[PDB]
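Take a look at the structure set out below.
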Amino acid sequence: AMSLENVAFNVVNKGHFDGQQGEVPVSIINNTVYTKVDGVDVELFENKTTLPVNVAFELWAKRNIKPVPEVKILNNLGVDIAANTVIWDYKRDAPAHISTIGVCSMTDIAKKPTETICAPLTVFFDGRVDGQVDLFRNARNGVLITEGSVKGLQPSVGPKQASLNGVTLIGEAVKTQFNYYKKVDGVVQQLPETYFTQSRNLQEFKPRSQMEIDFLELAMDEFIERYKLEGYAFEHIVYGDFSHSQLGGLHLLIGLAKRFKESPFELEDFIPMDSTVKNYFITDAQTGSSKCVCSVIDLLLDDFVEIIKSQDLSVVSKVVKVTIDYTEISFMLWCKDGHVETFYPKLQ
Amino acid sequence: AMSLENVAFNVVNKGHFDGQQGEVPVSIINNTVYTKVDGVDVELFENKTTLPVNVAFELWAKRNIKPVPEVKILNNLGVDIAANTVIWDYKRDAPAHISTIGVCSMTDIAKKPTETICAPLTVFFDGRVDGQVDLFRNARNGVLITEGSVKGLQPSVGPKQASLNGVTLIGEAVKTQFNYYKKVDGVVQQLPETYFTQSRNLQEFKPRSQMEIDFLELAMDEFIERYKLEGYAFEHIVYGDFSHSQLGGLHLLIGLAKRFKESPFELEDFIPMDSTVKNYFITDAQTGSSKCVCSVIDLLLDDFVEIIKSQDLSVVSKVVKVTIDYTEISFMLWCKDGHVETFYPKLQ
Amino acid sequence: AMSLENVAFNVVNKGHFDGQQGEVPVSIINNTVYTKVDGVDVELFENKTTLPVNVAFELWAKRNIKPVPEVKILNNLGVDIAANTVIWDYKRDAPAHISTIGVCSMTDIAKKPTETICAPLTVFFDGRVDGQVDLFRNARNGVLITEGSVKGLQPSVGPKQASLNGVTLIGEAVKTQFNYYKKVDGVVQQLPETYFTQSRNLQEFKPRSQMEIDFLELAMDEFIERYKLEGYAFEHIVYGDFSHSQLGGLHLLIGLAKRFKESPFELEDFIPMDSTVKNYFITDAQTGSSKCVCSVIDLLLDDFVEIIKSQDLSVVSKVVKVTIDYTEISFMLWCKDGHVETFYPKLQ
Amino acid sequence: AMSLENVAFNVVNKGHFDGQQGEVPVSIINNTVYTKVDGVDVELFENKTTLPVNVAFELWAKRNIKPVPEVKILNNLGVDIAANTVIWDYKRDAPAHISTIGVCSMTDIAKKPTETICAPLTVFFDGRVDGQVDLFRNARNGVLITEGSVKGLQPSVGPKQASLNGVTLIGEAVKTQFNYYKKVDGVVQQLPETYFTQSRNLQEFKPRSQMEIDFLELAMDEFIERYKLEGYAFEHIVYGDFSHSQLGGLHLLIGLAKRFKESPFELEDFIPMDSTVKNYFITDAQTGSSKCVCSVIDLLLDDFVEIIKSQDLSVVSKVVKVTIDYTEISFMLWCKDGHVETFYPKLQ
Amino acid sequence: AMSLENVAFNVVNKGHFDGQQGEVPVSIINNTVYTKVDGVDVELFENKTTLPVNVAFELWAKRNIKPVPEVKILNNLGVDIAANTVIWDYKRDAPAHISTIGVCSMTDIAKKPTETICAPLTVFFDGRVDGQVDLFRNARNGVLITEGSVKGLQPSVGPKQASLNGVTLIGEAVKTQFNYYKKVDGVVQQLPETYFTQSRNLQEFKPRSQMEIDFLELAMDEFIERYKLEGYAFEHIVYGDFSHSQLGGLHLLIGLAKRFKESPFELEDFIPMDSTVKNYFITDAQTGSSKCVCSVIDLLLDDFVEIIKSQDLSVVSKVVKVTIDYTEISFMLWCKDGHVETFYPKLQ
Ligand SMILES: NCCNC(=O)Nc1ccccc1
Ligand SMILES: NCCNC(=O)Nc1ccccc1
Ligand SMILES: NCCNC(=O)Nc1ccccc1
């Protein structure tokens, strides 16, 4: 017994859609949903999606309010659709997937993922919901997340962090570390050995190791000195060269976090989505140095050190593929006389 | 248990709102309501009101599908609101009135007209609906329409025609002639002795008397000759002078209907509504004669003849008030040497 | 090398998309596409779809400009998508189908119909285009139209009429009669023995038989007298009873065409689309008789006569299914004492 | 003392802007202007321009309500701007020109055409307004229209017809024939000896000569027989060949008017504007013959006869330039053995 | 070979328009540009201008990504248009100028500034681009910026700061100090002796002299004591009187910066543009003192001290013109008994 008036009632009284019965009066003026809160109109939802205002209002209200895998993780694992839930893409103010299953009649391609329409698309299954583990076992294609062990299935320990209502966090009061399982054409998969991006902010960056505390506390030539990083171009790649017209290096988030405490800079996110490697148009406000496409990746500093140290420095330029967030991230490794000139994530 | 999905279901399955239960999936794109009719979107309603698309969609679907008094008649009788119905302005694609009573939660000022909010408003009562005659008796202000007699209430036989879903007709299968009753401050006000406009189109004009058949068939100087209309300026007022830069006279619809069979002309309705006197920006396409404000009124030709003949032709210019459609329409009667120079509905 | 500027160039110089190279300057204001035609903006396309203005502009410009099966025929044959073409719904100003194949990158689900995404969808194949007959043979699901014979494939002679740029016509300079072929699950399905709706207008109705000329020329009780239609309720079903508040019968377009010459009436098409049975909210402007859902079907008069005469008139009410336009149209046949009380296309 | 409320007051009380003082309350909902006409909103103007709703509302209200040269004539004479008036494009619901002079502050580039900004623009001068003849004499570039003689200035008798509020007419009550004068770089340019298009409609076409009455009344092979048009392909060019898939010829409006009485056809005006040669996407509804770009020009039949007969028929294909409406319209004259194969307005 | 799909491709892959070939699929939904980044739509640009979404998307992507003079500087120097570049007005989310030269076909008035259309408008020339110095020499009117010396031309050292992608900075990695050259009607100009506004933020204000460090560090009556500012009303003008209903003085940004560390206040920028003197509706959140138009100018404290000290204090009120940012800023100097009562930038 779904309706715009019942969906808005749930937003008004339960904070989101809770299946409760009741209706509040709604008015729609363009791409914005309002409700008469005694006399005057109070805005419940502003549509920022490509979907019709009422269809997207419902999807937003029927979003998952539990910690779910980050959109980048789901996209890297070829997830197409979610089973009986809406993964809200909080960085895009839109539903993460094209269609739904058993959620909104207007976006729904199926009511249950058992239907032939779902057979070819990798349906996401939340093992924390009743019966979704068995739905994954019978599903032709899928991605399952579980909190604990699944009999028979070989687990793949995912990232420590998950998204709770847009907030990317490492849960303490809730579990955010999941077991990943992927299936392709009925065959259970052996997920790759992978690294995970730390998914941190520039404003609230916090070091997650002793190397990260030493990088943020110690001066440039003494962090490298302590960690034997001579000839790995950390001064260029991680610290960033702000001396010339084009901003040099600055590809690890920890370097942007360190440059931030001292001086600010503009990061223009021209493709605002969730990806393992993010591209920014940076302008360092102090020096005036700038770059149009500056690929910034947030790896744990020890992980980037372990990646660059596990490399061959003989050729001038080669493509270094690294499995990060279940995806093959290509990097361009530039060299000269046994040392790194630059090592940035490849612009593909 | 009202909702956009239940209103749209009723539009799809009953042609309008019929109180039936059920829901169809709806999408709102700007000011237009669509429903997925197997695979693709079919438009159910295009919003042309100043109300939000969904609020107006509901009002339109909950419109009166029975013959109701023409909007001009309701406007002349100082009607402000309708009791438990929506009177639709098919001339402007919008509800004839600002607020509702027991229809739409978003426009509703009351559920029943007995409430104190309705006391100073002239609520329209349809005596054809159960209990609306008594609601008129207790209502402080109102306008009642009945098919037959109401005990004690002095009747006022209204126009032969009524609006059935936009179609202004003289009913045969239904009753379009009503009894009018008005009350102001709790006192039943006596309705004036009035004329009624024939509410006809220019494309489908049809004469409604022998004088009207003689006017549309005979030549100019022989219609006047037969009906002794010498000295009343019917050549200017009713026939229309298309000889100078400014179009002369042409104020009776029957004259526009006669000029239409021979030659076309552009009538720019710059204030699109239903009024007893309509103002048009006319451009006669044959001669090129034109007028910016040309007040055109559709009275029965015999009625205009009976109005002008009964007028005193001694003074040069006087204001002639005539009760038409329950409103006092002022006219400017111009004269010279015992004859009418011009007689037009006065520009206030 | 597709672009909004190349699509608009083709609209400006070729009348539609013709694959020609070149670009005209375009501006987009809301849901409307304009081109600067020396100094000022001339409107090339007004978006009436639920697709983005530029995505729909391209689909409209890349429409099929050859006679194609009417949208109702394609909808009755379960057609979901078109192979490398856009079938335009001129009745709703929008593409007849949700997605495209090898036409627009933004709507495209595939470049060629051979792809696994097209396997469960009924792809429409135009046998008049090179290689589309073989594509139908290999396609898991499809609907093929051919001008002549296809070896092995059992033909189904479709309607005489087809849609040429919105114009439903019976071609003389072009072939509008096609051979239909349908396949489901990789199996060529036998098309039913069917009737075809004449797809005519109310304004320009033209009789297509001697019975139709006799119906439009003769009086009521002498058309029935000549065609021995005693006891079949043609006075109610085909002629229409305009005597009571609710309009009786009037379910054959030929009856609406005959009532039209004498008097006008309002037909509110509340679900604007192309269907075998159309539902209208009729208001006869002369009598005032009206119906909310009046199912009107345009069969050839001889076909409706042949359908009703062959029916058994013993039971009071039975569901009469008739195959019209490849769909099983249900009808409710009401009877009493060996004669038809009413026989209308059943309201599901 | 200009304002949206004063402009709307003038629209409401004078039919257009008349410089009168006063203000009515206005509301703007999207691209539409409304005024509260007692209780409810009545629409005064729907914006169809690329200008802001209020800026265009004012331009429309301050339009020229006198007969002015047709937009095509002004466009052919290189007119860029109007002096202290707004020439309205009733064919596109927008001001014919980009900027204004002494009309709207928001579009105004100058208050008077004497200003240096107007010097390289061809300002249109209406000699019927006080002082505009002298403004033309001092204006570096301009186009002047006068009713009578201007001393020293060599006249160019323009078309018999002019546009009066969208209505293209040959004035009787007003003068529609003007004297044209053009100046370029401060030098009075001699206007060419030209033909004029008759500017007629397909619905209300009326012959304007004995040849045109004979063409619309007589059969094909006897109109040509009477007017000695053997060997000029009037059967193809003017009559139109509806026998093959592509519609042949049909380039004179009189041929479309003659084909119209018998059978209808769809003319898709894909570039909606006023031009000497119009391009249409025609689909003959009877035969099914069609053309994507069918250049249709409305010349007087005698004028087209006089153009084609005077042409040399020796070469296979040559470009025939003809001065029509002050513009050199190119035509492609195709020939074989002393006769015309085709003669159409050339597709540039 | 320009197009919406090529412009968006460049935004997606190069961070801005870089002339690279390629096309990404785009959808336009109202005033917002999106691109399908695998499955779902990612927003590339939200239109905040008065230009059509696609025309303004292109201008934004084709913006100058090098340090250019601040919009206020260009407006003060009468710059009308830019030569073969787009100066983005980052404070207005729009292109700084009406038209373009050799950038966007839809805004372009010329391809090269040598054209007669550019002769009367002051074209901005960037001497850092090849051949723009010579274009300035031949240009009738222009404003040239060079990094170094131009033979013959007398330089005018502009501000230390320039705008790099919205970021107003004093370049270290790039040059931001330019040489200004202006030309009027072919005559090279002697630019005025001028002051420059420091163009600083309230959040990140940084002192740029010893007087500014003493003002931000020292208490009120000891800064004045040290700098002999007795009788110059710095307590009112620069410090600000927050004791009465109307906020007194507070006209120098350094005073707003000092009041900010202690307590916050609301600055309503009701005309959000870049001007030498900015007008704000201030409300001091601590005291409740407020002003509707509070003219705030960011001069270096030593410059304001040198301006007020270089004044005559005899008359009660006079207009003090000061050349700041190449424009004549008027100030109202109020006095009594040989001292300043107030000295604020004049409200013109
Ligand atoms: N002829 C005037 C018709 N227009 C309206 O009736 N507009 C309206 C309706 C409801 C609320 C506000 C305005
Ligand atoms: N009679 C229905 C026609 N309407 C449509 O066909 N709408 C549409 C087209 C493409 C994508 C989504 C909706
Ligand atoms: N047939 C073209 C008519 N369209 C316009 O004239 N558009 C317009 C008007 C004023 C400013 C910008 C565009």
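Along the chain as shown, residues are numbered 1 onward.
Method on record in the header is X-ray crystallography, 2.5 Å.
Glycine too: its Cβ is placed from the backbone N, Cα and C atoms.
Here Swiss-Prot flags A:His251 as active site, proton acceptor, drawing on experimental evidence. Counted within 10 Å of its Cβ, the other Cβ atoms near A:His251 (mutagenesis position) come to 23, all protein chains included.
The active site, for uridylate-specific endoribonuclease nsp15 activity annotation in Swiss-Prot covers A:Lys291, and the record cites experimental evidence as its basis. All chains included, 21 other C-beta atoms sit within 10 angstroms of the C-beta of A:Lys291 (active site, for uridylate-specific endoribonuclease nsp15 activity).
The domain 'Nsp15 N-terminal oligomerization' feature in Swiss-Prot is assigned to A:3-63.
The domain 'NendoU' annotation in Swiss-Prot covers A:206-345.
According to DSSP, A:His236 (mutagenesis position) is assigned to a helical segment. Packing around A:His236 (mutagenesis position) is summarised by its Cβ count: 20 other Cβ atoms lie within 10 angstroms of its Cβ, all protein chains included. Mutagenesis annotation in Swiss-Prot: A:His236 to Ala (Swiss-Prot position 6686), described as Complete loss of NSP15 endonuclease activity; the structure shown retains the original residue.
For the mutagenesis result A:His251 to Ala (Swiss-Prot position 6701), the note given in Swiss-Prot is Complete loss of NSP15 endonuclease activity.
Quoting Swiss-Prot on the natural variant A:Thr114 to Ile (Swiss-Prot position 6564): In strain: Omicron/BA.2, Omicron/BA.2.12.1, Omicron/BA.2.75, Omicron/BA.4, Omicron/BA.5, Omicron/BQ.1.1, Omicron/XBB.1.5, Omicron/EG.5.1. In the three-state DSSP scheme, A:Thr114 (variant position) is classed as coil.
Listed in Swiss-Prot as a natural variant, A:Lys261 to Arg (Swiss-Prot position 6711) is described as follows: In strain: Kappa/B.1.617.1. A simple way to gauge crowding: the CB of A:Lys261 (variant position) has 9 other CB atoms within 10 angstroms, across all the protein chains here.
Taking the Cβ of A:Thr114 (variant position) as reference, residues of its chain lying under 8 Å away and at least six apart in sequence are, in sequence order, A:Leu135, A:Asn138, A:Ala139. Rounded to the nearest whole angstrom, the C-alpha distance between A:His236 (mutagenesis position) and A:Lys261 (variant position) is 18. In this structure, A:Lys261 (variant position) is part of a helix by DSSP. Remark: secondary structure over the domain 'NendoU' (A:206-345) totals 40 helix, 48 strand, 52 coil, with classes taken from DSSP. For the pair A:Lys291 (active site, for uridylate-specific endoribonuclease nsp15 activity) and A:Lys261 (variant position), the Cα-Cα distance reads 20 Å. The DSSP breakdown of the domain 'Nsp15 N-terminal oligomerization' (A:3-63) into helical (H, G, I), extended (E, B) and coil residues amounts to 20 helix, 17 strand, 24 coil. A gap of 17 Å separates the Cα atoms of A:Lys261 (variant position) and A:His251 (mutagenesis position).
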